Amino acid sequence: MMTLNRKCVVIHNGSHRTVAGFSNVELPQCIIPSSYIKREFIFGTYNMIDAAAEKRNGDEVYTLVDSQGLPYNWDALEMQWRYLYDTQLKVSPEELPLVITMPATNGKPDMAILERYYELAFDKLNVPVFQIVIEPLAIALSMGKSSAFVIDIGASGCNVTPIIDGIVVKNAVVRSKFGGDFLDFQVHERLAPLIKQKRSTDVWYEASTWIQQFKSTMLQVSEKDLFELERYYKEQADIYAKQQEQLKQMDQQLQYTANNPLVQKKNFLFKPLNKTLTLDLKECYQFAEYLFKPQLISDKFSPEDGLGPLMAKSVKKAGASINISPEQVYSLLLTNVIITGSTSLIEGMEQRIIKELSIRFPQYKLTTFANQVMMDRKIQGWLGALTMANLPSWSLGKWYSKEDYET
Amino acid sequence: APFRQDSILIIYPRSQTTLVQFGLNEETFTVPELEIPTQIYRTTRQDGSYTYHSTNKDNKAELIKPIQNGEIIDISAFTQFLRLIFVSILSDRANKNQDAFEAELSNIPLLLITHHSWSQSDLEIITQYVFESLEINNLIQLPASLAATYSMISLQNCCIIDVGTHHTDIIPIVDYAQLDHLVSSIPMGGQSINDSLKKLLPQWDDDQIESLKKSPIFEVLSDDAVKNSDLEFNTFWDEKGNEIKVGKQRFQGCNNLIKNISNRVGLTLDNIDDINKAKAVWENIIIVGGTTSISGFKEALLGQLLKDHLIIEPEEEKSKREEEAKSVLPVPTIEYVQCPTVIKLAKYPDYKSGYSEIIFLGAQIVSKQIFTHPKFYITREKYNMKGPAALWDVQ
Amino acid sequence: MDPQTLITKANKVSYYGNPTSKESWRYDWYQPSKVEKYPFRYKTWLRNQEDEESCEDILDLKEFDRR
Ligand SMILES: Nc1ncnc2c1ncn2[C@@H]1O[C@H](COP(=O)(O)OP(=O)(O)OP(=O)(O)O)[C@@H](O)[C@H]1O
């Protein structure tokens, strides 16, 4: 749809995915990696994949954003926007309004960043006007929630932003470094023996092909603490073992060669070597467990850096940043919960989120929403920006113009 | 408001030649009547303005092919070319029927088959041109892929592999919707065979290679294969009439193309987010194009897809297991968590196999669908109010 | 006849609810009104409120008809 008789160019730069499109269509024109190749520049997946498989020397892969979710290379970002405009969108930057997303943060680099975007947008690309949207706020407002608790899990990590009455709590913003990128590492490292000082293109190809398949298929999230869960099933199995042995004690017999969900195996085909990879369900549970319990991987990391305590930490901090009562802020945050990001698509993640959050907050009743359309959840930030772009009046958001940029 | 099906105009511009049809018979299935080259002659003048002609008469001339690799390289030439066609059909009927303007040409709805690569800008211009310059009151801009699937009854999910001369399009469709972010195109096509054959037959003439490619002895054979596949040497007659003796190279040249297609289709469908949707797409594959008419091509491509992309227990592992199972005197099948479990070609229900055929079939059903209950396509009522921006009305 | 002659005569038909006016549009800048005016200009389709080329020869359909 065309609001105010016009269309907008919506762009979202994330750690992993970069989504660009028009505000009228409702589906994104393109989704490309948030990384790039240095030869010349190669910005497409298909374009990148070829360069990687081409296996040229002096080829490199660089992130386009710092772990904080902000762009750390502007000239590189400039080449991307040109590609987005010239290749995928096929429109001049001078023509249309630009709605882009930047992540929520506790600090105010925004003015440094805005000045950086002023140059990129205006003197560089001659963009007529543009708006910036806070991604969790975008996601929340788009969903009908004026106040919500947004858990965003992605390549960089878990980003938990509390929102009250339409504005973010800056102090209560928390960012884990555990997420899709961390999970990529563990899948590779753990499976290296089974497969039978690396080109960045080779690392990126593996991460974007067979590893991504592993996480979207093999990986699951326990509904409970894994140790606690494992001890339960073991003892439940011990009873079945003792039960079955006892029936042989009564009438006797000998060796008839006589139930634990954690031992069932999941089979993942590794096509490059055309060899099957097999892991029991417990080994699949293990990877995601590290997000809630990072201490297991290293001991360098504290239990509180885990997702479970962090969500609670954010909720507590949300109360302190408003000064109704802080104790009651919990009621509004836990009542409205938004689970988004691609990494939250791992099976059983929603339950564990509820489980871990319910433990530390037994008194409050809660209800969580997680978008059940698989694609939408991955691009949800961009869709949030899209609704903001499609707002009925210009008065409903901040727009930046050549007026704002001057000597 | 009033409409007679003989008035409906369907245009399907392609990179080389445009297919056009005027009217629908209602007795039978509609087939393209007119096949026109897609080109226009442009004489530049001192004014800085441009003039386009049907023929150059050896003057400044040049030639503008408005469509390259299915994309639109010249929008101005394309509209004039479109105009050329529209005016041409108007005169033909005008001369044949005196009252034509009062009856058949009274209202002419235009249905334009579009391409996935066409930009919003291009589509907006085309809309403006049809209503303003051509003075047409009804327009349907239909993507070919959605038109193609429309012929297939109740086909929600599928992947169209459209092999053109200089390029091949990969168009994944999900929930009756073209996913544009996953659509791609490879600079590989029917001509890649010519380029491939020229490597293995340097002594041959470019004319002779093409003649070999279209000859009956040119086919792509499965691993499983007085019949042609069996003898080492066979022969064909060129358009010149001369015999050309060719060896094993007649069965070659399509491998490089088929692999690149397969590889691209692999990544494309691997990025489908919902596996259950993705599984359906893999179960419906549409291989269409001119090149696909080559014998064994569809089978070779399908086979290559199953070769690399199919998820199934490796025969090497499965063999050891069956061998190890005995170990006895005098085996369970492996289950995988990935996609797909099975790969097969789209079934054509109730039907003839070409791309041009199915699109037009779809275009016919759409016309039945739109005109019965319109409330996609643009009407003069909207274009007057919204303008070329009327092209986008959704949500 | 002439192409414009063929275009102008064609597609002209009158029914109930049929628009008399043919509106024409242009792709140009626009300066949004305040709801004073906002200080930026963007490109969109605008309608000419006041109602304000190369025309070639027709073709022969049978030459380009099929066989
Ligand atoms: N189907 C899936 N199942 C599980 N994980 C997935 C799936 N698809 C992608 N991922 C993982 O999710 C991550 C991508 O996250 P996402 O696309 O949300 O990033 P982003 O939104 O661009 O960045 P951010 O989340 O920091 O804003 C990747 O690390 C990838 O491995």
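Residue 1 is the first one shown; counting continues down the chain.
Recorded method for this deposit: X-ray crystallography, 3.2 Å.
Each Cβ is built from the backbone N, Cα and C atoms, and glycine gets one as well.
Per Swiss-Prot, the features are:
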type: MUTAGEN; residues: A:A20 to P (Swiss-Prot position 19); note: Impaired heterodimerization with ARP9. Temperature-sensitive phenotype. Moderate suppressor of Ty phenotype
type: MUTAGEN; residues: A:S34 to F (Swiss-Prot position 33); note: Impaired heterodimerization with ARP9. Temperature-sensitive phenotype. Moderate suppressor of Ty phenotype
type: MUTAGEN; residues: A:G341 to V (Swiss-Prot position 396); note: Temperature-sensitive phenotype. Moderate suppressor of Ty phenotype
type: MUTAGEN; residues: A:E356 to K (Swiss-Prot position 411); note: Impaired heterodimerization with ARP9. Temperature-sensitive phenotype. Moderate suppressor of Ty phenotype
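The secondary structure of A:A20 (mutagenesis position), as reduced to three states from DSSP, is extended strand. Of all the mutagenesis positions given, namely A:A20, A:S34, A:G341, none has its Cα within 10 Å of the Cα of A:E356 (mutagenesis position). Counting in whole angstrom, A:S34 (mutagenesis position) lies 15 from A:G341 (mutagenesis position) by their C-alpha atoms. The Cβ of A:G341 (mutagenesis position) lies under 8 Å from the Cβ of A:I151, A:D152, A:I153, A:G154, A:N159, A:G179, A:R377, A:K378, A:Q380, each of which sits 6+ residues away along the same chain. For the 7-residue gap in the deposited structure, the Cα of A:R39 and the Cα of A:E40 are 5 Å apart, rounded to a whole number. Gap check: A:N323 and A:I324 flank 33 missing residues, and their CA atoms are separated by 9 Å. Around the Cβ of A:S34 (mutagenesis position), a 10 Å sphere holds 20 further Cβ atoms from the protein chains shown.
All protein chains shown were included, and the count of other CB atoms within 10 Å of the CB of A:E356 (mutagenesis position) stands at 20. In the three-state DSSP classification, A:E356 (mutagenesis position) falls within a helix. Flanking an unmodelled stretch of 11 residues, A:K196 and A:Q197 have Cα atoms 17 Å from one another. Taking all protein chains in view, 25 other C-beta atoms sit within 10 angstroms of the C-beta of A:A20 (mutagenesis position). Mapped onto three states, the DSSP output places A:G341 (mutagenesis position) in coil. In the deposited model, 5 residues between A:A258 and A:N259 are left unbuilt, and the Cα atoms flanking this gap sit 11 Å apart.
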